[PDB]
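To start, the structure itself, in structure tokens.
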Amino acid sequence: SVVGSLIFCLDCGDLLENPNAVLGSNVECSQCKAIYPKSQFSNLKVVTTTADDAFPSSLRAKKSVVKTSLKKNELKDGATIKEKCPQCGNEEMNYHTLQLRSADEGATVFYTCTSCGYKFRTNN
Amino acid sequence: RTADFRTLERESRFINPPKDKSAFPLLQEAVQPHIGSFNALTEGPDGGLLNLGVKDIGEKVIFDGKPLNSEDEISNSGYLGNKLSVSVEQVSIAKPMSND
Amino acid sequence: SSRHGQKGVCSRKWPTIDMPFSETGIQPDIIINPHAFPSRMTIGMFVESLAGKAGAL
Amino acid sequence: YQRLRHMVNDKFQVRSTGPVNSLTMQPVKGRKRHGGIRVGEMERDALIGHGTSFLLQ
Amino acid sequence: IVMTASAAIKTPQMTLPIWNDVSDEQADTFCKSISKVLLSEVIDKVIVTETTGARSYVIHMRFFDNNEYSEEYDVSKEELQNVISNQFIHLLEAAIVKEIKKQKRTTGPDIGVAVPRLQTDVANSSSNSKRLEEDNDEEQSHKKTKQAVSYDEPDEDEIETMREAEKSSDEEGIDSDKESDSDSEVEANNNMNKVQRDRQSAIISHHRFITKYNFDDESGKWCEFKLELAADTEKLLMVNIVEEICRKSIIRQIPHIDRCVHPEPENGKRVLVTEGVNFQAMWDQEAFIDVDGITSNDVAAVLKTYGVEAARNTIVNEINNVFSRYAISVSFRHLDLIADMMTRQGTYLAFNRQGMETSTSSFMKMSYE
Amino acid sequence: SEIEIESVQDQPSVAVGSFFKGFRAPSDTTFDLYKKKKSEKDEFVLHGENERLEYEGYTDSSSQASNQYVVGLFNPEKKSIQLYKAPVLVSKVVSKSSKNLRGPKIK
Amino acid sequence: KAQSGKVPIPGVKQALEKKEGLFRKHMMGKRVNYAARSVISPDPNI
Amino acid sequence: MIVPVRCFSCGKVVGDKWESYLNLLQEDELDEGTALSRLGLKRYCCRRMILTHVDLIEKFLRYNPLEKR
Amino acid sequence: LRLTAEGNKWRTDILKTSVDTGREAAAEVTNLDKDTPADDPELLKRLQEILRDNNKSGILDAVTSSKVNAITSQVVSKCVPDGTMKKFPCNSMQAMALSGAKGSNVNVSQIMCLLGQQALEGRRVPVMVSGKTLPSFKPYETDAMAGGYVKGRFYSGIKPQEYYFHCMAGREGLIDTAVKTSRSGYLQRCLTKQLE
Amino acid sequence: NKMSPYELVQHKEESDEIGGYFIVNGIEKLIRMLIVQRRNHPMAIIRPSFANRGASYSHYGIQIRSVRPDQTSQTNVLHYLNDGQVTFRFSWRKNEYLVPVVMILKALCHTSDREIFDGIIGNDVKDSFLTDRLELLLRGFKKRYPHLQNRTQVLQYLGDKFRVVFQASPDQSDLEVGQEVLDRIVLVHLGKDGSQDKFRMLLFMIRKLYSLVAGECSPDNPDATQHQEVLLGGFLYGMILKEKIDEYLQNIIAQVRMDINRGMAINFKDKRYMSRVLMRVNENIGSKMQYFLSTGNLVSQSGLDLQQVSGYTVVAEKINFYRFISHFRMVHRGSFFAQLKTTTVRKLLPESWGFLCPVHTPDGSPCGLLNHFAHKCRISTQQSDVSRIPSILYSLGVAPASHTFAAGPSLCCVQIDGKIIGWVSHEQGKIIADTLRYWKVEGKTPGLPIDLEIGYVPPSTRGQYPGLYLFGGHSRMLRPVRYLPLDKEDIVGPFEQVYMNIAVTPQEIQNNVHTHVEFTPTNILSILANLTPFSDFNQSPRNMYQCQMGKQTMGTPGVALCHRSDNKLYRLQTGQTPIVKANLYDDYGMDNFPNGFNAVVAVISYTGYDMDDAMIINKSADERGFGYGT
Amino acid sequence: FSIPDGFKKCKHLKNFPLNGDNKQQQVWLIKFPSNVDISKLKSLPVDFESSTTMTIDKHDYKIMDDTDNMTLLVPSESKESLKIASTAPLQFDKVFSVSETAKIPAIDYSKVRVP
């Protein structure tokens, strides 16, 4: 029996020896005493492809149907508040929250300016 | 009403502890992970886990260095000796008592 | 500490008479600073304060 | 309200002459022996950074 | 920067200011000329049909379309011919004869012999068996009653790289890391022209196993060759051999530089950012880059190329990036005094045992470590 | 879509082998058919042998308890089947040439 | 640089080289007389 | 433990009203609301001290090391 | 802490416009259009594709985060000076934020308006292997609330689902509590022996 | 044990004495629970420190933790080399031994080489990735070991190489030692007389390996709380106790052999000779078990399957009652994970819903490492009747795993307790999983216990490996939810919970999605995180901090304080109940342990002495007793 | 052979009339759980689709086909001998599977979600 590049016995289910590493036209089983010096199954192909996640590049990402890259200016944090930036008189300023210290310390708020871009630090 | 402190039910329970069954049964369900785990050593099917565990370690054997002194055959030269096989087949934790 | 993580040390055992008395005549046992609340956002304590006074009445 | 078990009763100490060490003749470690406040590696750098040479001496 | 005096920063960069009369289309095309292109990046599929009789491996490569990778990478299809036929197969047939040499020699361990340990660290098997479960109100109770701001093992790899350097001798067991280095001794197409038949003839004659070769020169869409190996050999995972070699075969790499990119400008400075440092190679691109204004963060590269004063000004500029990122404004008078201390020998010394060695007072040295 | 029944048979006449995919024995072979006497859906044992191969098989002690299989025989004219209560012999095949061991310790 | 049960006897060299030892514990980091420490407390009337 | 002698906040004598309050809830079947107002606890700083008492002494008294059992 | 009845009418209506935001962002990222419905099976194939990648799905967690952070700053911009019951001098809550006494305008907004997007490790709420962000949500639920957008506030309460996500963001700062300690201890000693 | 609150009072205990701890030299100590891998289920881990082990090791791998019926573990990792070679790793004493997989598979039962091929390549015969990795595995064995033609001759070989390491006896043949290697190590939750089922599981675990390297299976996260269970207290205590009474049997052998290093007097049928041997062995095992509880140091030359040696037992504190009742509700990931600084294991996950409390974790260094269980989270203690479940799957559409010969992710491998019993489709798999849930909460069918968890995993593009997994064993995590048909109670574990739809309130039950609803949304919290009043109004770091403040209060340790001798006790004199309280305050009976007092509090800045978390107490409140304690 | 005891061997087997003509014959491998008695069932409603609603004695049954190895054995004449059915192995024509099902009820959505 031939399955792929493998060939098996019809008696003991054993894997037959590679039909080109042997002498001329005699392959047999090792558990059974198989009857194949005919070499009737010679030419065997296995068409193998590489994986579809094997060569990652920025050109493959454009072959995806979903969006794989935010653009130059597609990220604007809308979480804005009127915290005055004093270096140009800017009101709109982004924000973001965490709790860095021990849990007997007030919340840590991470600001981000919009127009001048000058950053600010606010503990409490 | 919305809630109630049980201020005559508390006081009748401080004076008179329950004689039949513990109140507050959710407080004994908090340690049922711990007590039931220890209870499985000596209870349940197969006499607990300890009696079921002493048979996974079954035999520790040795031999002697002395012959059988049989007739001159092939089992007389390649012979070790008589063979003990020590084993443990039942383990029993008693209960705390005291002795003198 | 209250049950909301609002811990604090006793700064002073403050005498009785110079301590703000009420229309009812009650003087508080604990004075807590209102500035400890904006940074901590413990609003479970602002609702406990008027749920324990309604429940005491 | 609640009251926490870690209290400030076991904190302070004061040192004026005290017991000393046997090898180096320096003040001894221990709140039990009531001595030995440590001017360590970083507190030396503060006294250099002020420029005061006689507070370091 | 301050400690360890890194000759090898983990992420070195290079800021390339482009001209005023160069345009943004001209600059993004320029980034494509510098950024490295692995041969993996222009391959869609590799279809290996393995057959036997001699083990006749047929490798068919499916590139992307030529109008696509010539936009995305500015790589002509003649350069794919000039990398496959002259670098890829030299790596491919090297990986094969390496893998047949593994086939005869080493194929089986010794069953019953214990291998060494699995998941323990180099020391102590844990951080602390008892103190690692101290909450921050209980661990600040142990760091208030005593002066305990220190750490015995400060737990750093740069401290470990300061613990591991400066080897024993060249007269050691290995003088130059010597080893053996011995014991070697769809479609159905035909009808090439005379050219592609004769290119193939010297390609077969200069490699070991090629025996057939072709390349889609009309569209630049595929490539094809037929490695026909020995008949004695056994099954071999050829697709995993190809996927390694494609991810390593460089099409176009300017050395020490991986990827260039054109970010959004800060305050009118149209600049590029170069993942890697090679000053010598960017000097030959003066038609796009103001070569008198390029800025790195690898201080040991600015020292080697532009002298010790440009290495000094890079120190004050790169300490300031660490503080101005967190909106912390240290003064420049404090940064000038550190950079003048690190370059007091004309070299790039740091604050460590190796920097401290060139010093007058010995009680400073003995008291440090 | 209904199909009637021809007849009902209980007694063991037909069995079904469970071999590897492609077990093609030499057709000069006879099979032993054993049966343990305990008066329910019982556990059956195969045996069969030629000069080169030999094999015994058996039924599953778990899945033959409450899962049962029937072989049916359908006449497309009569639109009705006859039933034969068949087991499954989950069988392996050993090689008569290769049944050797060694010196059973290092000695 | 000698042989040791698990942790051998300290020599005079190894009484000197860490945060502890001599040269950082008792020469840069001495303990002082005429000092005190305590918990601090807030006060707007000083 | 036992009922506090005085109110903590105002200072009105409270410790004589614990055994009276447990009759007003057992005998008269009143609520906690009318049982406090009948005892004269009219400021909520001293209503919360009879209303809220645990009376743990009856749980401590069961452990007598000076008598058998 | 309380908003007035007009201002409490505003934030119900502004947050009524964010029930249809988690799907407009989910259809933008997958490059679908014309407002495909939430349970469209071709969308559910696409959202599973962006569940298995880490360089994707921060794309969805940056589109949808910005697209709901606008609704966050529209509620703040209309309510906290003008929809409050007590105006500035008498409102001691605002007067402790505007003075710089204690707090900020962010703290006042999460009390009176809404908590907002609870963002984890920069991105958003983590998801299971099954496409569910909690066991209460449908797999691949195109919703702001399923992605961790808390529309509740601390004055009125946060629902049990969004109570849980705010417990996740409460912990991710607290792992950066212990790594703070011995960072700059050895760096400063090594400076202060040379520059000494 | 079987004793009344009245009798606990008379016998000098509290009337609600909880137990669950050992008294060791006066100090009350308890065995901490742990988090270990879920038993009997092959995980699909990827890990970067497998290529740090040797050459050509991939990062791919299948890891199974097999427990024996005496709760003793045995972990078997299944590696993947870059050759195409697949190995089999285990740890026997403290060493670590590797063998090729077809040396096990051809020693478990008599295998034709196609039955190895068919067991892995069930169908999908024409998959080029998969039929090539397997002819480097059958070919690479027949090449390397050419003299192994049947089942006994490899057992001869494998028992020869593993003869010295198992300390085997000179009467045992190599197929008696080589059979013992396959009875003591590989897949031991099937045991002796289970060679065919240990063979079906390894062929399942090879497709799971090969479907992981092909990227058809998402890697299972070993922190994701669906792939991990609870090592209980006393279960550990009877795992170490087996190994001490194994050393006792070795010291008898080591004492007799030191009598035949001499030649004194040896007859093994002499009763008085035995007593001479047994009077010399150190047989005080109860001091070796006390020393475990005394220190925490798990010392064993045998080596248990746990990867630390310390901190297994802790001191049960009594600084109040909230400290004490939270030790028994505490779980821990392990002492090995605080060594790291990658903070992935500390992160709160959605799969801990109702099993681990989101709030009640300590601030600081064990933040995320020392979480507590939720309120209604019951841990399994004994296993359940599962010997009737296979007969009920056969009544359903399951073709058995002895006839079918079909593997891979295209089908639904039905397994109970790590034993593959049969194969169905995926559409049949969801019907089988749902009728079993309806036959479970409807308590009519005798063979289904209610604690059986039904872990159906549907197929998905590159998701988790699909199948149908049913667990009934020890030490699982269980919590009740309300099944929406029948309005009954359903017992749901964390492996099930990922693919279910459990609505929170009834008002949020949407049509045709939810099959379950919570009983109460307060069942996902702890005990102590649930007693915070109005806790959905605070910021979340403030609920987590009361859970640390409340443990450290001085309150009531107990009322039997005149019969104890403790190093320190803190006792608040004048406790009060809270006017503002949860209704679970009364169900646990926290009135017996009054932790705190009510205070008339004024939020006011008046004195100037209170800023930066400072507070002002009233002086006359203090003089009249206010939070007084001893 | 028959090394553990009890293994009575079988002698008096019946004849399975597998013809091999060319009306025609089709060899099936239908399945049952053992709870139903095969004599007591009389018809067998069977379809190539799953549309096989059968119900016997208040039990929902479901006949399922699966077209996409098991070898048929037939006795020789009277002695057991069980030789392999073939024409020159025999693959079957159709395989069926009776499966006991249940009706999980529809959620009474009006009662179960109280506002």
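Chain A is numbered as in Swiss-Prot; the shown residues are, in order, 2-125.
Using N, Cα and C of the backbone, Cβ positions are placed for all residues, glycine too.
Here is what Swiss-Prot says about this protein:
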type    : residues                             : note
BINDING : A:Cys10, A:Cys13, A:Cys30, A:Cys33   : Zn(2+) 1 binding site
BINDING : A:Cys86, A:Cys89, A:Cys114, A:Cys117 : Zn(2+) 2 binding site
MUTAGEN : A:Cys10 to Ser                       : Severe growth defect
MUTAGEN : A:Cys13 to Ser                       : No effect
MUTAGEN : A:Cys30 to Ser                       : Limited growth defect
MUTAGEN : A:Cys33 to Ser                       : No effect
Task = Pop the Cα-Cα gap between A:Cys10 (mutagenesis position) and A:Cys86 (Zn(2+) 2 binding site) into the table, whole Å please.
result = 82
Ask   = So of A:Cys30, A:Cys33, A:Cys89, which of the recorded positions has the fewest other Cβ atoms within 10 Å around its own Cβ?
value = A:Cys89
Query = Near A:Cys13 (mutagenesis position), which residues of its own chain have a C-beta under 8 A away, given they sit six or more steps off in sequence?
reply = A:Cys30, A:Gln32, A:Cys33
Note = Of the binding-site residues A:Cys89, A:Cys114, A:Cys117, the one whose Cα sits nearest to the Cα of A:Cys10 (mutagenesis position) is A:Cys114
Ask   = In the same chain, which residues outside the set A:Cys86, A:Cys89, A:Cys114, A:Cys117 have their CB within 8 A of the centroid of the CB atoms that define the Zn(2+) 2 site?
value = A:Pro87, A:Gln88, A:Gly90, A:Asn91, A:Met94, A:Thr115, A:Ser116, A:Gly118, A:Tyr119
Task = Check each of A:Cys30, A:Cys33, A:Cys86, A:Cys89, A:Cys114, A:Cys117 (the recorded positions) against chain J and write down, in sequence order, those whose C-beta lies under 8 A from a C-beta there; write 'none' if there are none.
result = none
Inquiry  = Sequence gap of 6 or more, Cβ distance under 8 Å: name the residues on the same chain that satisfy this around A:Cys114 (Zn(2+) 2 binding site), in order along the sequence.
reply    = A:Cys86, A:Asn91, A:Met94, A:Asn95, A:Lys120, A:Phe121
Message = Counting across all protein chains present, how many other Cβ atoms fall within 10 Å of the Cβ of A:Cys86 (Zn(2+) 2 binding site)?
response = 19
Chain-internal residues, separated by at least six, CB under 8 A from A:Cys117 (Zn(2+) 2 binding site) = A:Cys86, A:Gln88, A:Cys89, A:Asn91
Query = How many neighbouring Cβ atoms, not counting its own, are there within 10 Å of the Cβ of A:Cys10 (mutagenesis position)?
reply = 26
